[PDB]
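> I am attaching a structure below and will ask some questions about it afterwards.
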Amino acid sequence: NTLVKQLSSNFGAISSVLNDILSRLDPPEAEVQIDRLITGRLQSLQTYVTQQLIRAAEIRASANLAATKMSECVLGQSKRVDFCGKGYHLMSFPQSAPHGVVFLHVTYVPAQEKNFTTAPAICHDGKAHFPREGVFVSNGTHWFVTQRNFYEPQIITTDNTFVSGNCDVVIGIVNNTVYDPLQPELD
Amino acid sequence: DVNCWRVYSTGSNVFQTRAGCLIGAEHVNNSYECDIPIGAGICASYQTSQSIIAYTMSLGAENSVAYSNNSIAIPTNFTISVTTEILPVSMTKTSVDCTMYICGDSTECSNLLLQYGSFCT
Amino acid sequence: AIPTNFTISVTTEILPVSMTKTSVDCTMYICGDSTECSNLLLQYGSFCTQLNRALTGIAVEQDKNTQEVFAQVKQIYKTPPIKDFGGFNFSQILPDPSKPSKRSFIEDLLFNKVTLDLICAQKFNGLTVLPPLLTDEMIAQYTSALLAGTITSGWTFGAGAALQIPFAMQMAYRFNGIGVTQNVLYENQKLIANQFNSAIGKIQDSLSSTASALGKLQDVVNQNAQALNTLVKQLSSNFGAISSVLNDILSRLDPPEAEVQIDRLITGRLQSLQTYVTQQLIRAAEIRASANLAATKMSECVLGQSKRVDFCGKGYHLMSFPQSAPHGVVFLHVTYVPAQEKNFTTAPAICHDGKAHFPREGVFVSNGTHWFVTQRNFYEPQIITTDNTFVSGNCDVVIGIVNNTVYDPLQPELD
Ligand SMILES: *[C@@H]1O[C@H](CO)[C@@H](O[C@@H]2O[C@H](CO)[C@@H](O)[C@H](O)[C@H]2NC(C)=O)[C@H](O)[C@H]1NC(C)=O
Ligand SMILES: *[C@@H]1O[C@H](CO)[C@@H](O[C@@H]2O[C@H](CO)[C@@H](O)[C@H](O)[C@H]2NC(C)=O)[C@H](O)[C@H]1NC(C)=O
Ligand SMILES: *[C@@H]1O[C@H](CO)[C@@H](O[C@@H]2O[C@H](CO)[C@@H](O)[C@H](O)[C@H]2NC(C)=O)[C@H](O)[C@H]1NC(C)=O
Ligand SMILES: *[C@@H]1O[C@H](CO)[C@@H](O[C@@H]2O[C@H](CO)[C@@H](O)[C@H](O)[C@H]2NC(C)=O)[C@H](O)[C@H]1NC(C)=O
Ligand SMILES: *[C@@H]1O[C@H](CO)[C@@H](O[C@@H]2O[C@H](CO)[C@@H](O)[C@H](O)[C@H]2NC(C)=O)[C@H](O)[C@H]1NC(C)=O
Ligand SMILES: *[C@@H]1O[C@H](CO)[C@@H](O[C@@H]2O[C@H](CO)[C@@H](O)[C@H](O)[C@H]2NC(C)=O)[C@H](O)[C@H]1NC(C)=O
Ligand SMILES: *[C@@H]1O[C@H](CO)[C@@H](O[C@@H]2O[C@H](CO)[C@@H](O)[C@H](O)[C@H]2NC(C)=O)[C@H](O)[C@H]1NC(C)=O
Ligand SMILES: *[C@@H]1O[C@H](CO)[C@@H](O[C@@H]2O[C@H](CO)[C@@H](O)[C@H](O)[C@H]2NC(C)=O)[C@H](O)[C@H]1NC(C)=O
Ligand SMILES: *[C@@H]1O[C@H](CO)[C@@H](O)[C@H](O)[C@H]1NC(C)=O
Ligand SMILES: *[C@@H]1O[C@H](CO)[C@@H](O)[C@H](O)[C@H]1NC(C)=O
Ligand SMILES: *[C@@H]1O[C@H](CO)[C@@H](O)[C@H](O)[C@H]1NC(C)=O
Ligand SMILES: *[C@@H]1O[C@H](CO)[C@@H](O)[C@H](O)[C@H]1NC(C)=O
Ligand SMILES: *[C@@H]1O[C@H](CO)[C@@H](O)[C@H](O)[C@H]1NC(C)=O
């Protein structure tokens, strides 16, 4: 709109209508007037073209980002944090909009939480026990092992841990028992 | 860039900030979230009386996690959420014309423009 | 080749986030203070109204870049008075409540190492500088909140609620994600703590001995000043007229003859202003791209652990900490690197009872008389049993299989 409205400026000439100039003057004294209008209009065209060229690069960069998001968040599962919405990512759905794209990210978010007391390792018979997968927890009277992102207590067994070295080298080890499920079946 | 002194239409409720002298906006001492920016950590919004409120931005609530050396927190329940994002992909395609714009339908103007080089190809 | 020892390193990264916000004013710049000059300018339709609408568009983005990079926490976390982090020592980067501008020591060194009337010179010509929306105290608070999040909540606080966990177990989890089992960490607690403390101590000495890396953060500022100076100096050229003084031309010639000199001066000054604004527009894009890259690094390397190689430091990434610097950000990456390698002879598989055994984890090695299986990134021999391998077919198709014996612990127990 600004570019099209620029056509009305006198640019230091008699009138902004070219037919008025070439209906009132003889060409030897009309060319010098027409030159100013030509110069001004050419400058305005240059400015508009430069602005469009500048904006195109930004739009192309945004388009490339959208392409990467489409390739990663949709055609698969991405473990990059905050690249497919807040929280952990599960899936995405694309939608089309006039001159744009809309992404629907589905995310999984942990809701509640509880207090617990934990220890890094367990010493049973002079050997330190470590959790194969998960973490040790204890509600003050018993000890269980549970997965990281959910509450699901289980009994400590030799099929759920692994041994390494001897205790008294770990900073905060605590002592307890281990089930060893094979023993009752042996008898 | 004036300091409160020189005014031309002043009533009351004159306030001084780091971004200039503010006239017409009431000043309070309770923080909120920024709605209409002003600057230098000052934001203004139209909350309740019926006047304009000017205040300092609040970054949010403050909490301190009950940290320890043998205490842990485990979730017991979860939630599914859905979020939306909007991204532009293109804009309007346009095209102009050399002679139709600069010279219109005139014939002498085109010959005069030929004096210039290739400034429109 | 197998490593047998490891080293913790700390690396730094510097990124510019934003630049100073300026604004012009044509009527007091091109025309100074005159009536005829403004009347002549009125013939050019809507140039300066467009220029002032573009410069404010540039300026408004500088207050959004910092918000996109730093404001990524919905709360404000506070470090506890308890300072038993298993041996680690964050005293150099935690906020110090001893000065009114509460900042950490390294932030103070960063501020002192960057050195910024010019404003009155602009006021001669209507040029002005606008202050940023977020004051430096707010940025310091944001950085303190982000740093306190990772100390006492691991990386859970960035994806929901904040859950506390002792620092030792968090570091053990972080090693678990780079291919080293947990039992290494608890057997080297003091050794890791001392190395981390010494690495942190080295950084301040490096920055206190005239570091040449901060120049990248400095350079941009210099450039702006340079360009701005050029603009003012442009006013001291006659552009082919009699003189560059506006009032002198009106004071020594008739108006119908002075109008042409006025027009020449107007054209020259307008062209100079256009060139300056185009330069500003060009530079804004580079700064914005750098800001977006910094935001991506902040979201990935800090609020979590990234398995991308050479994106959060050189080596296997462990964590990172942010620091605020004048118009920029500084990242401290903590990294794990193997140290001393030893030779071994390997073999793909083992077949014992006519069936090939493949290792369920790690790799088969042998010192020359006996065979062990060990995890890939650290030397730790174990006896080959049926809890470490799995069977697949008969040994006739593997290229380099070799005889050996598998323990099978159940049989001694049942005996
Ligand atoms: C901690 O949780 C355990 C697991 O349920 C509780 O132990 C059980 O308690 C019930 C009754 O409270 C008994 O009937 C079970 O026999 C117990 N199981 C075992 C393996 O002993 C324990 O009571 C909880 N402690 C606290 C303080 O809440
Ligand atoms: C956990 O319990 C074991 C016993 O099963 C403790 O081992 C003994 O502890 C006593 C006193 O703490 C020592 O005098 C003995 O020398 C230890 N060894 C034995 C009896 O073989 C172990 O110390 C306990 N760990 C704790 C309390 O952290
Ligand atoms: C803004 O205006 C106030 C109002 O005068 C200034 O306060 C004066 O400061 C000067 C020098 O500091 C003193 O000599 C006057 O006595 C002060 N007068 C009053 C009424 O306070 C204030 O200094 C100005 N702002 C700045 C940055 O100079
Ligand atoms: C886990 O959270 C869900 C949703 O917050 C709980 O499901 C709700 O349970 C209540 C029972 O008190 C019902 O009245 C609601 O209708 C349930 N919600 C829905 C969407 O069906 C669920 O009970 C929670 N689980 C536990 C163990 O607390
Ligand atoms: C792994 O490297 C560390 C140092 O990088 C070794 O610890 C050093 O051990 C020597 C003993 O010869 C001491 O004099 C040094 O003071 C120790 N360094 C530190 C920082 O305490 C460690 O021994 C190496 N591990 C192995 C198995 O060689
Ligand atoms: C953690 O690091 C700080 C920083 O070096 C230690 O504080 C230093 O303590 C020594 C004596 O122990 C003093 O000579 C230094 O002047 C202190 N420096 C500072 C900056 O305060 C601190 O001792 C370390 N350990 C703990 C537990 O904080
Ligand atoms: C390769 O490693 C094995 C396992 O440790 C070494 O065998 C041990 O050697 C020592 C010293 O000769 C004996 O005390 C042990 O009884 C041996 N154990 C077994 C299971 O054989 C062997 O010596 C090592 N070979 C070389 C060349 O270093
Ligand atoms: C595993 O050991 C056997 C030896 O028992 C190696 O080859 C066999 O050798 C015996 C006599 O020495 C022959 O009767 C068998 O026919 C051989 N087996 C085959 C498949 O030809 C066998 O090469 C060893 N595997 C290795 C070295 O990878
Ligand atoms: C866990 O215990 C601490 C101990 O003071 C307490 O501050 C915190 O609120 C507790 N957490 C919950 C979820 O109640
Ligand atoms: C944890 O801190 C308490 C102090 O409240 C201390 O008595 C205990 O020994 C500490 N435990 C570890 C493993 O550092
Ligand atoms: C705001 O400033 C006034 C002026 O001193 C003061 O009386 C008032 O207590 C302040 N507001 C609050 C909430 O303290
Ligand atoms: C492994 O053996 C090769 C050849 O004997 C030798 O060049 C190399 O230095 C050895 N590795 C180490 C760590 O010494
Ligand atoms: C390994 O190379 C040696 C000679 O370099 C050769 O004798 C042997 O058969 C090769 N083994 C395998 C499994 O390629």
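Note that chain A is numbered according to Swiss-Prot, with residues 960-1146 shown in order.
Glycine is no exception: its Cβ is also placed from the backbone N, Cα and C atoms.
Quick paste of what Swiss-Prot says about this protein:
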type: VARIANT; residues: A:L981 to F; note: In strain: Omicron/BA.1
type: VARIANT; residues: A:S982 to A; note: In strain: Alpha/B.1.1.7
type: VARIANT; residues: A:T1027 to I; note: In strain: Gamma/P.1
type: VARIANT; residues: A:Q1071 to H; note: In strain: Kappa/B.1.617.1
type: VARIANT; residues: A:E1092 to K; note: In strain: Theta/P.3
type: VARIANT; residues: A:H1101 to Y; note: In strain: Theta/P.3
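How buried are these features, and what lies next to them?
In the three-state DSSP scheme, A:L981 (variant position) is classed as coil. The Cβ of A:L981 (variant position) lies under 8 Å from the Cβ of A:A989, A:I993, each on the same chain and at least six residues away in sequence.
Taking Cβ-Cβ distances under 8 Å and a sequence separation of 6 or more, A:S982 (variant position) has no neighbours in its chain.
A helical conformation is recorded for A:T1027 (variant position) in the three-state DSSP classification. Applying an 8 A CB threshold to same-chain residues 6 or more apart, the list for A:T1027 (variant position) is empty.
Applying an 8 A CB threshold to same-chain residues 6 or more apart, the list for A:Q1071 (variant position) is empty.
If you take the C-beta of A:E1092 (variant position) and look for same-chain residues 6 or more apart in sequence within under 8 angstroms, you find A:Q1106.
Taking the Cβ of A:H1101 (variant position) as centre and 10 Å as the limit, one finds 11 other Cβ atoms among all the protein chains shown. Under DSSP, A:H1101 (variant position) is assigned to coil, being neither helix nor strand in the three-state scheme.
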> Near chain B, which of the variant positions A:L981, A:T1027, A:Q1071, A:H1101 can you find when the cut-off is a Cβ distance under 8 Å?
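Checking chain B against the variant positions, the residues within range (Cβ-Cβ under 8 Å) are A:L981, A:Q1071.
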